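**Student:** First, the structure itself, so that you have it in front of you.
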Amino acid sequence: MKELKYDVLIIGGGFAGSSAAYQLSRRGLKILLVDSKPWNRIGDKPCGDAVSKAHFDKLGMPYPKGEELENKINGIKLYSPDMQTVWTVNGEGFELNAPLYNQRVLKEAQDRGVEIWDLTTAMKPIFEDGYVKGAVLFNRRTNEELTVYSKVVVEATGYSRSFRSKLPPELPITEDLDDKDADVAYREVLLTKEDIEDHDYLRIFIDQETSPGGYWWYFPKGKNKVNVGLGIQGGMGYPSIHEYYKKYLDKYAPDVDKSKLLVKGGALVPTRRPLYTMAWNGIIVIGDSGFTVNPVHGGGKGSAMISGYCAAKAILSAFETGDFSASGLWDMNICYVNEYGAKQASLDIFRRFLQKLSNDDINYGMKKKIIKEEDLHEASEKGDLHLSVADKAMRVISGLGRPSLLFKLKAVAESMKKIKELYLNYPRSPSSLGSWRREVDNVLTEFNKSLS
Ligand SMILES: Cc1cc2c(cc1C)N(C[C@H](O)[C@H](O)[C@H](O)COP(=O)(O)OP(=O)(O)OC[C@H]1O[C@@H](n3cnc4c(N)ncnc43)[C@H](O)[C@@H]1O)c1[nH]c(=O)[nH]c(=O)c1N2
Ligand SMILES: CC(C)=CCC/C(C)=C/CC/C(C)=C/CC/C(C)=C/COP(=O)(O)OP(=O)(O)O
């Protein structure tokens, strides 16, 4: 078959892949990005389509404008299980037309020298001499089966992790996902009968009975259009998520016009710390494939762009040292862990705590205000549950006279702090990875026991 040579092959054109291509463009490298979907459908994976504005600023990512921005967001309303307590968290964000913005990032990258092949699937990994050296591609637009050699492969295939799962299991880059370390999520976009009240605010409903292990949401895409859905924890033996959706939709969205359904669908959502290493010999993994999703609120589009940024930086470093080993690409880990990874690890622990709380716990915690918005902002943005904040919450929890998991909040905060420092001390070289990973596992397995 025909053979082509590129500096970098990016597999997947989602938020992760497109950002990597964008950040790498116009810097002396010959880059190819491929995606199985047609151009017009790239980026249309079921999503809430809510992304913080801060991510676009930090990474120098172009703001979503025109038809790419459906609704401006100025905050989030958080509802208690009994709907009695409502927390308001202010902050600027965007409700996106995800495919439209995704395709512009691709189009701009293409205008900057990046070659993009749609309707192209990476079938077989080229793994020779202990290295990832490219992939076999099938372009069904031209019915060609091409062999493409690259110095670095950027695996950005989303939750399917379809490419790296075909690599030898001895590679640390083939680390798989535990069922309980993920959520299944489902959403629909419908027009509403009445205009949406406070349509510039997202709505999140916490309820372990209507959405166990996750939450319900109501994300306005306009004055009369809303992205409504839910997420539940996988590996728990829960019935189909659509059973939950169909049963409790009217409670969280009584205003929707069910005859005006625009889109519907669901997918898997990783909810844990990222891959212990997101780089190895000749390969970097980003996005959902590298588990870059926020373990608490399930947001992954912002951190996917971050992973693409770090992938670009690491690859440039590799070419400047002529070293495409794990060691040569190791800055990928250092960059991402400091930018978002260390936060994920802390929130990974906090998630396990939150998912085991009862509705009574959450009702009590919110009504009695165990934490304030100043620290809630600090919590899900820096991953830090300050010990002073936990102490203040524990003094309130001490007023509870019934048995509750809430009483372990101080211990949870200490565990979050411990694993946070452990990730900030990420191994400088691949030779220290195994020792560090086992130390992380010990912290996690210990914490799981402490919740019982
Ligand atoms: C229902 C629901 C709701 C939400 C969310 C998820 C879900 C399922 N998330 C998470 C968010 O959707 C997700 O984390 C990111 O879109 C991940 O971006 P990626 O580019 O990694 O994956 P993504 O799946 O978007 O990209 C993968 C791409 O690779 C392609 N591909 C796969 N295998 C291939 C192969 N072998 N060859 C070629 N191409 C291949 C696919 O075709 C696809 O285009 C979210 N996030 C957030 O921040 N805000 C929110 O509101 C939500 N809400
Ligand atoms: C539904 C699933 C699976 C995930 C959703 C993920 C979420 C909640 C995304 C919300 C993103 C968004 C639009 C946030 C806007 C509201 C907000 C509190 C933003 C905070 O970000 P910053 O702008 O940095 O906050 P500051 O106000 O401190 O600057």
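Residue positions begin at 1 at the first shown residue.
Note that Cβ sites are derived from N, Cα and C of the backbone, with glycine treated the same way.
These came from Swiss-Prot, pasted as-is:
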- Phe15, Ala16, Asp35, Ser36, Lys45, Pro46, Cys47, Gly48, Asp49, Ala50, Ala122, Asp288, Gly300, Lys301: FAD binding site (BINDING)
- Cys47 to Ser: Seems to be able to reduce only one double bond of GGGP (MUTAGEN)
- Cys47 to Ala or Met: Almost loss of catalytic activity (MUTAGEN)
- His55, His297, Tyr340: 2,3-bis-O-phytanyl-sn-glycerol 1-phospholipid binding site (BINDING)
- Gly91 to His: Halts the reduction of GGPP at H(2)GGPP (MUTAGEN)
- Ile206 to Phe: Increases reduction rate of GGPP to H(6)GGPP (MUTAGEN)
- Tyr215 to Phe or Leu: Moderate decrease in catalytic activity (MUTAGEN)
- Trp217 to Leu: Large decrease in catalytic activity (MUTAGEN)
- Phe219 to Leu: Slight decrease in catalytic activity (MUTAGEN)
**Student:** Using Cα coordinates, what distance in whole Å links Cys47 (mutagenesis position) and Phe219 (mutagenesis position)?
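**Tutor:** If we compare the Cα positions of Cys47 (mutagenesis position) and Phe219 (mutagenesis position), the gap is 11 Å.
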**Student:** Most Cβ neighbours within 10 Å: which of the recorded positions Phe15, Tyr215, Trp217, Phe219, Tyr340 is it?
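**Tutor:** Counting Cβ neighbours within 10 Å, the top one is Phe15.
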**Student:** How many whole Å apart are the CA atoms of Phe219 (mutagenesis position) and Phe15 (FAD binding site)?
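**Tutor:** Distance between the two Cα atoms comes out at 20 Å.
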**Student:** Between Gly300 (FAD binding site) and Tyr340 (2,3-bis-O-phytanyl-sn-glycerol 1-phospholipid binding site), how far is it from one CA atom to the other, in Å?
**Tutor:** 11
**Student:** Near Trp217 (mutagenesis position), which binding-site residues out of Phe15, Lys45, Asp49, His55, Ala122, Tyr340 have their CA within 10 Å?
**Tutor:** none
**Student:** Closest of the recorded positions to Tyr340 (2,3-bis-O-phytanyl-sn-glycerol 1-phospholipid binding site), Cα to Cα, picking from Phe15, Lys45, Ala122, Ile206, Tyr215?
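**Tutor:** Among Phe15, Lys45, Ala122, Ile206, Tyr215, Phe15.
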**Student:** Determine the minimum-neighbour residue: among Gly91, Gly300, listed as recorded positions, which Cβ has the fewest other Cβ atoms within 10 angstroms?
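**Tutor:** Among the recorded positions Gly91, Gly300, the lowest count of other Cβ atoms within 10 Å belongs to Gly91.
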**Student:** Given the recorded positions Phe15, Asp35, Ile206, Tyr215, find the one whose Cα is closest in space to the Cα of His297 (2,3-bis-O-phytanyl-sn-glycerol 1-phospholipid binding site).
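**Tutor:** Nearest in space to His297 (2,3-bis-O-phytanyl-sn-glycerol 1-phospholipid binding site), counting only the recorded positions, is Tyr215.
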**Student:** Under 8 Å Cβ-Cβ from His55 (2,3-bis-O-phytanyl-sn-glycerol 1-phospholipid binding site), six or more apart in the same chain: what's there?
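**Tutor:** The answer is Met61, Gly302, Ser303, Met305, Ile306.
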**Student:** For a Cβ distance below 6 Å to any atom of ligand 2, name the recorded positions from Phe15, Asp35, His55, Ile206, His297, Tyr340 that qualify, or say none.
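**Tutor:** What lies within reach of ligand 2, judged by Cβ under 6 Å, is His297.
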**Student:** Identify all same-chain residues not among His55, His297, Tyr340 whose C-beta atom falls within 8 angstroms of the centroid of the 2,3-bis-O-phytanyl-sn-glycerol 1-phospholipid site's C-beta atoms; report them in sequence order.
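**Tutor:** Apart from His55, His297, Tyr340, the close residues are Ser52, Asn294, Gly299, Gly300, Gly302, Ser303, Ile306, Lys343.
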**Student:** Compared by Cα position, which of the mutagenesis positions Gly91, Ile206, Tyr215 is the closest one to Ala122 (FAD binding site)?
**Tutor:** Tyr215
**Student:** For a quick check of packing: other C-beta atoms within 10 Å of the C-beta of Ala122 (FAD binding site), how many?
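**Tutor:** Taking all protein chains shown, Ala122 (FAD binding site) has 25 Cβ neighbours within 10 Å.
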